[PDB]
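Each remark here refers to the structure printed beneath this line.
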There are 2 protein chains.
Amino acid sequence: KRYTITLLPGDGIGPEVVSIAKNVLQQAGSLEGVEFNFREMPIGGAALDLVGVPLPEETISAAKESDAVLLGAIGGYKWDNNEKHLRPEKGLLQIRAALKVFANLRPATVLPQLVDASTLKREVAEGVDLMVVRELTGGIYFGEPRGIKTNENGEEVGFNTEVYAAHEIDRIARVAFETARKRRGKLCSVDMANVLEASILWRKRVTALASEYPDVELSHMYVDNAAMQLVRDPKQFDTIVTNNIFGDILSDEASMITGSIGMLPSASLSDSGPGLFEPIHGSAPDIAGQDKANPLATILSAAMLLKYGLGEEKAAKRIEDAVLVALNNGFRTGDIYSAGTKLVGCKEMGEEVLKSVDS
Amino acid sequence: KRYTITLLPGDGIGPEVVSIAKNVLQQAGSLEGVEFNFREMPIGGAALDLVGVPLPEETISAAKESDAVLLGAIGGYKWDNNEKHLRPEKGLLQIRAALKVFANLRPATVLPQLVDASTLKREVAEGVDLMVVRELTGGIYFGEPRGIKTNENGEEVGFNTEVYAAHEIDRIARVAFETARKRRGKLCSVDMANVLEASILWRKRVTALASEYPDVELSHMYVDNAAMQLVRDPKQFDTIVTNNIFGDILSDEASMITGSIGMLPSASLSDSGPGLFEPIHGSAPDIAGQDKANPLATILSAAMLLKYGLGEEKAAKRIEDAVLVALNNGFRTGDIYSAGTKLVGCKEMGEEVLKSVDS
Ligand SMILES: [Mg+2]
Ligand SMILES: [Mg+2]
């Protein structure tokens, strides 16, 4: 009935779109007898300016002690020439690690009202609805050893290590099987098991877990083939599970295929703590304060918060329905504007979503 | 005026399409005062059946002593349950290493006659014409150390090493710069320099080579952004250079974006020896001997052989022009057939190309 939510407004358009999502979350939850206590905490450039680091401990503490975390965006010109460990992005890596949210869920859907935004033909883009479950805190991005060394003659050698232990594969796979159960019951595990030992172990562990989720249809696909299949017939996918680097690449491809980056939400889940919910778009510093931002991705991230974070299915559906009503009514922010629709600002789009909720 | 060409017919539709490309190469060459000595040598399943290994030494020798190598296809059901080092695919890895062809060139072009084959809208697909220059013999596919080990806890850990030495990056970059010079003078180097040390070194070496090719416009792009840009605006690319694993993924994405896999040729180039030229499609064992294969990719691979392998540009243009004429005249094999066109078999398509050359 009452949940604790940490808000991380962050940078650029972050505070603006989180403020709207906060209100939508309140109203939708209210209609299901659910109430929230919100606390805003610093992260990213906002934290750098206020505290001097991208992620203060107080923010980690508040996040960990809450039921779920809703983040806006991170990044800005001001901090782009900071040392690496003091860049806003570092705070995002750090809070994922601290919350142990190893599972990144990014749903790529093409909404009926926005089909023509995709560069894919209508009959190919219409009905696309897939979920990339990406291992988020491990693999080659974090693997050791790594470096640039000067070998025995004058010459530099640069190296990185793709590495996963069995338990890291198991836990991301389990989340993917559970996620397929909340969707259409089809899971495609994507790897390079024809050449990489790390992928051979990936496929071995996923294959072994299949018997524990016998209700889910499991298939396997190579990464380069998945990159082709997303272009040729993306409607074939329900849920995809893959490692960090392949998930990064394939999800971004899928996101672009839908055609509307400003619409796309994300969830980052752990085994037993609060999840982290965030739009995948950036901080869009050039339109900050100009009332142009698309709040719908953050609103849909609050819907994922309710569904995947708190198990509040009905409240989440209320949010998703109201977004569809706003789009059905012809309202579009600039990034999704098309002839014959109603171009609106961030605030007005937020207002239109709120009325369908409260209708 | 006389060149030595090694033919590697290989498996499935390989022999069929190489035999046609051989003749097209002969005729086009003839019209430019160029003649060829051809020798066929075993590789793949054909070598396995004949000699017992995927790549006999005699084939390496013949290839190395020739001016260029034209390969058909490799693979088949018969040998799929062979141990790894005796699979047909091993022979392809082995001949690339032996020939030291570290540069894989894959042109993704959407031909005007075949635009509707792409799942991308016509206005996006029309005019796509890019070249992926992929490092072919190094990186994580071949990197050490690698394996699946059992650690401390009795738990398996799987790992691989993405590694490049400076000289490996320099030589693939140089080929890419030289390739952009033969195209539109634009080179986009693709990496993950925001996170991988190996990519930091990649970007450092490519950036340093720019001053030696000041005529070429160099830009840099992250891999996940490139995967998006191929979907959103593939016409923006001329030449791309990238490492083995990223090149594999992005080229396959680009191939699918063109819509017609059976049309796509490839070249693998070395510093000073014979190149290896091959269609990117597989051996298609289900249509072998049925006169259904599309010979055009192999024919266009022979055009790359002339141009990139031997510097015979006019003869290469003769081949390319004849393919366009065949297509303009409405001829289509099954894989590129559309309503209103003339469905033909492999032989007849070959004949139409040959007619156009010899006129
Ligand atoms: Mg990305
Ligand atoms: Mg491939």
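Here chain B follows Swiss-Prot for its numbers: 41-399, in order, are the residues you see.
The header says X-ray crystallography, 1.8 Å.
Positions of Cβ are set from backbone N, Cα and C atoms, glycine also.
Here's what Swiss-Prot has on this protein:
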- B:114-129, B:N234, B:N265, B:318-334: NAD(+) binding site (BINDING)
- B:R136, B:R146, B:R174, B:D264: substrate binding site (BINDING)
- B:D264, B:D288, B:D292: Mg(2+) binding site (BINDING)
- B:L132 to A: Reduced activity toward 3-isopropylmalate (MUTAGEN)
- B:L133 to A: Reduced activity toward 3-isopropylmalate (MUTAGEN)
- B:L133 to F: Enhanced activity toward 3-(2'-methylthio)-ethylmalate, but reduced catalytic efficiency with 3-isopropylmalate (MUTAGEN)
- B:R136 to K: Reduced activity toward 3-isopropylmalate (MUTAGEN)
- B:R136 to A: Loss of activity toward 3-isopropylmalate (MUTAGEN)
- B:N234 to A or D: Loss of activity toward 3-isopropylmalate (MUTAGEN)
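Note: B:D264, B:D288, B:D292, taken in sequence order from the binding-site residues B:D264, B:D288, B:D292, B:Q330, have a C-beta within a distance under 8 Å of a chain A C-beta. Cα spacing between B:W119 (NAD(+) binding site) and B:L133 (mutagenesis position): 16 Å, rounded to the nearest whole number. In this view, the densest Cβ surroundings among the recorded positions B:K124, B:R136, B:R146, B:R174 belong to B:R174, judged by other Cβ atoms lying within 10 Å.
Considering only the recorded positions B:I114, B:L133, B:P325, B:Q330, B:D288 (Mg(2+) binding site) has B:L133 as its nearest partner by CA-CA distance. The Cβ of B:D264 (substrate binding site) has 22 neighbouring Cβ atoms from other residues within 10 Å, across all protein chains displayed. Checking the recorded positions B:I114, B:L133, B:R146, B:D264, B:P325, B:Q330 against ligand 1, the ones whose Cβ sits under 6 Å from it are B:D264. When the alpha carbons of B:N234 (mutagenesis position) and B:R174 (substrate binding site) are compared, the span between them is 20 angstrom.
Within the same chain, residues at least 6 positions away in sequence whose Cβ sits under 8 Å from that of B:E129 (NAD(+) binding site) are B:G84, B:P94, B:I114, B:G115.
Of the recorded positions B:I114, B:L133, B:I320, B:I114 has the largest number of other Cβ atoms within 10 Å of its own Cβ. Candidate recorded positions: B:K124, B:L133, B:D288, B:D292, B:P325. Those with a Cβ under 6 Å from ligand 2, in sequence order, are B:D288, B:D292.
In the three-state DSSP scheme, B:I114 (NAD(+) binding site) falls into the coil class. Among the recorded positions B:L133, B:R136, B:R174, B:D264, no residue is found with its Cα located within 10 Å of the Cα of B:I320 (NAD(+) binding site). If you take the C-beta of B:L132 (mutagenesis position) and look for same-chain residues 6 or more apart in sequence within under 8 angstroms, you find B:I83, B:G84, B:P94, B:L111, B:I114.
Take the Cα of B:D292 (Mg(2+) binding site) and measure to each of the binding-site residues B:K124, B:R174, B:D264: the nearest one is B:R174. All protein chains shown were included, and the count of other CB atoms within 10 Å of the CB of B:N234 (mutagenesis position) stands at 14.
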